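**Q** There's a structure below that I have some questions on.
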Amino acid sequence: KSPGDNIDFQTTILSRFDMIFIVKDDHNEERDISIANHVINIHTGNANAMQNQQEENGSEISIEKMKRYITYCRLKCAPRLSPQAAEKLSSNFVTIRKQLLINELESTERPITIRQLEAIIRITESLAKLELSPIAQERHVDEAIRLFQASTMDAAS
Amino acid sequence: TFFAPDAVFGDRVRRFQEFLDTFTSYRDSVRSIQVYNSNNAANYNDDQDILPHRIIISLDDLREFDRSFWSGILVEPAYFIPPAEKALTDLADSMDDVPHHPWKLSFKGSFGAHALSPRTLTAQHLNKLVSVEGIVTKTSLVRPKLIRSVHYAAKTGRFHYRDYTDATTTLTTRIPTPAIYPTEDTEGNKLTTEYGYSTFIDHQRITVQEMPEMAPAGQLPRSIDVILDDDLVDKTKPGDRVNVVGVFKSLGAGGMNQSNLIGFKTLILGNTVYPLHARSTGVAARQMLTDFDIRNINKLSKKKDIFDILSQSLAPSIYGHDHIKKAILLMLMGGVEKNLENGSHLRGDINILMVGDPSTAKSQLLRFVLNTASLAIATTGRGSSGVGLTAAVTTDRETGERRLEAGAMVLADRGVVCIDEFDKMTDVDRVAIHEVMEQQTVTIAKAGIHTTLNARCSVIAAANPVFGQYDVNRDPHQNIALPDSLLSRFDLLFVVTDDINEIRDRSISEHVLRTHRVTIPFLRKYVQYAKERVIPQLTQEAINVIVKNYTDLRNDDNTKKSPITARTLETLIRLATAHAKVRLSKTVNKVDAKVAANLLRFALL
Amino acid sequence: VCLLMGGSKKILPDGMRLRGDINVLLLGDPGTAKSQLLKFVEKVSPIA
Ligand SMILES: Nc1ncnc2c1ncn2[C@@H]1O[C@H](COP(=O)(O)OP(=O)(O)O)[C@@H](O)[C@H]1O
Ligand SMILES: Nc1ncnc2c1ncn2[C@@H]1O[C@H](COP(=O)(O)OP(=O)(O)O)[C@@H](O)[C@H]1O
């Protein structure tokens, strides 16, 4: 017994979230200077604000415009994906399903589910929805699995 | 009445007579009423030795027929409805010609801007016709109202009578007549009252508030008062989704008369009321059947494979588990609910528990049922913040100083309840379910209330293995994590497994992809005619099977993985009876018991 | 970026629709913007 949650919470984290990202890295001497010197360039001298303004002259979208772009592309588009792209995803699932069984065959007790596959079909198509496209292709999907497996490398550890 | 009708009224009548001459569907319908009453009158009169006088008008029939009369009912109902009923009240006298009361109107269809939620029902367009949708929120105790009063003049044996009129009997503001109840004759004699030669009518008001899923959530509810004359009084109850049509009168004279601010009393005179169905409502879907729709059922009912396809067509969104959704289909059918002579009723509803690995469809399957069962309510179990899904708190401030309200399970009195996350739901409910399951009665014993109310309804349970996951190499009882009586109270317990593989798992991708890239509406009409008409008696060809199997499992399964009890005898009867209902069989047959066995073979082993 | 766009909202004919939206979990020791990244999302996203 304990206050708050219980190990049961191990399910709702892995089963009901479409990506889980585990983000710690260990006090790298140059990283904590890189971020620090960037964070100094935030607090005053506004060089990031200056840069974001200059990059608004260059290639960035200003917050109010990105929002209006989001709401436009959210409402305007009702996408779909071709069976040409679709076959890549079973080709991924059957392999990842076949491989990582071995790690539960070895009873490591950690997962690989259609809840995750059905997430991929959404991340693929939202990535293709940014483009204002009714359709999607492996051109997007190969990026979505690369984004997805960054999560599985966090589930296993 | 006493004034001479002007052409602005005489035209309205004869213009409406050309409509009804054109659309005979109303002339023959009013006739069909006095067919029905005279058959009953003959039944009462000529063997021992009604329908409430209103018709629904399709407003689509007016638009193409009489454009200015369309706008008249909508914009000026007080000048167009009283003459249309005055036509019908002489059409009724024209259809009948047997020897020897009012006739009334109702409407249906689209009203454009005039159909609006009471969030936007406003003091524009008061006098116009309105339609409103929402929840009926309370109902008044149905009072009798006076119209005609009758008296006796004992000095002569004459009878005297008086008649009353008020703000709710005419759409036009008739001149008020505050007549005085006659306790003395014109001559000065005494009087007595002939109660029941006098006539009465039911008064009711019901208060409707905006439907909460269309509501711009966060805001307060806003609600308006609907008055019902004699007819519709019986056909509303609190919490149901209701559409009303009527006249949004703005009556009285507050402030400007008498003395002083708050403005005029605004309300709707309800001339049409319909219940309607939305998710988790106290009324069934109740689709109508044509003589064609029944024909398709009878084509099917004798084909020796319907139960396999019908069991599959439920849930294309899910792969496999035909062996389960077979039973959930049988829950919609149910048993016969036999009630014994001079002895207690006996359960018909079959209650099902789903459990398995958390990856599975348990939470999603129930949203087929809740979307496609005749009547259903869904509860999270934990989060039934009242007494529970059943009983309720009980107090009042109104004139009567008590009231009652019903929980979800008392509201779902015949149909379905979807219970999910079942083992979160605390003991306070579980022990209340032990009261329900095989007695289907509820008791409470508050300060004032000490009485029994029915709950003849059916349950799906969905649960999770407490250890987060299960596999059959781990002993199969402790994973259920519930008192052994509940594992008896629920009739079929199904264990769903996903210790992963590849072979079956292979096909799943293309089925899901096909699912991102028989049918539902017939099932409702298939189930309700089966439910209404069919009541299978047992047959000896199947009564033996339920004895053979039940008696064997008590030798075997009491030496193996599961408990067997006299409770699970009757579950064989119900399931057999349900499949006979799938057959529309007038009686049970042996095949149904072999199906009952099969479902338990899968559920147990 | 993939989240704010929604996804394949699908009104299947049996009514058993599937969510288009996506769910994302951030986990870690404090710092590293795991709380901050929500604050900006509450600026850019409609009805956040
Ligand atoms: N047997 C199955 N076939 C297809 N999809 C399934 C199955 N079981 C679960 N799912 C997926 O799970 C999602 C529904 O959540 P569900 O797993 O039912 O939650 P819960 O575990 O609370 O029941 C759906 O998107 C559905 O695609
Ligand atoms: N990647 C980053 N870039 C800039 N500042 C950061 C970053 N990560 C953390 N911070 C600093 O952390 C603070 C926010 O703490 P935060 O991480 O949001 O709290 P929590 O640990 O509860 O998530 C800010 O003051 C910010 O300066």
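The numbers used for chain B are those of Swiss-Prot, and the residues that appear cover 13-61, 91-141, 151-310, 314-570, 651-738, in sequence.
For this deposited structure, the header notes the method as electron microscopy, 3.8 Å.
Placed from the backbone N, Cα and C atoms, the Cβ positions cover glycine too.
In case it's useful when we look at the structure, here is the feature table from Swiss-Prot:
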| type | residues | note |
| --- | --- | --- |
| BINDING | B:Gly409, B:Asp410, B:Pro411, B:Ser412, B:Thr413, B:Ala414, B:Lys415, B:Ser416 | ATP binding site |
| DOMAIN | B:359-566 | domain 'MCM' |
| MUTAGEN | B:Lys415 to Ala | No effect on MCM2-7 complex helicase activity. Loss of MCM2-7 complex helicase activity; when associated with MCM5 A-422. Reduces MCM2-7 complex helicase activity; when associated with MCM2 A-549 |
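Provide an account of the burial state, proximal residues and distances for the features listed.
**A** The local packing around B:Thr413 (ATP binding site), expressed as other Cβ atoms within 10 Å of its Cβ over all shown chains, amounts to 20.
The DSSP secondary structure for B:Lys415 (mutagenesis position) is helix. Counted within 10 Å of its Cβ, the other Cβ atoms near B:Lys415 (mutagenesis position) come to 22, all protein chains included.
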**Q** Within a 10 Å radius around the Cβ, which one of these binding-site residues has the most neighbouring Cβ atoms: B:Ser412, B:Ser416?
**A** B:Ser412
**Q** Starting from the Cβ centroid of B:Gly409, B:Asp410, B:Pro411, B:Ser412, B:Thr413, B:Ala414, B:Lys415, B:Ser416, which together make up the recorded ATP site, report each further residue of the same chain whose Cβ lies within 8 Å of that point, ordered by sequence.
**A** B:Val549, B:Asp551
**Q** Could you check the binding-site residues B:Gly409, B:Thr413, B:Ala414, B:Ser416 and tell me which sit with their Cβ under 8 Å of a chain A Cβ?
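**A** It is none; no candidate comes close enough.
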**Q** Considering only the recorded positions B:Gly409, B:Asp410, B:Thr413, B:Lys415, B:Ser416, which possess a Cβ situated under 6 angstroms from at least one atom of ligand 1?
**A** B:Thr413, B:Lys415, B:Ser416
**Q** Long-range neighbours only, meaning 6 or more apart in sequence with Cβ under 8 Å: which ones does B:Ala414 (ATP binding site) have?
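**A** In sequence order, B:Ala368, B:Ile371, B:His374 meet the Cβ cut-off.
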**Q** Neighbour count, 10 Å Cβ-Cβ cut-off, for B:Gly409 (ATP binding site): what number do you get?
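**A** Total other Cβ atoms inside 10 Å, all chains included: 21.
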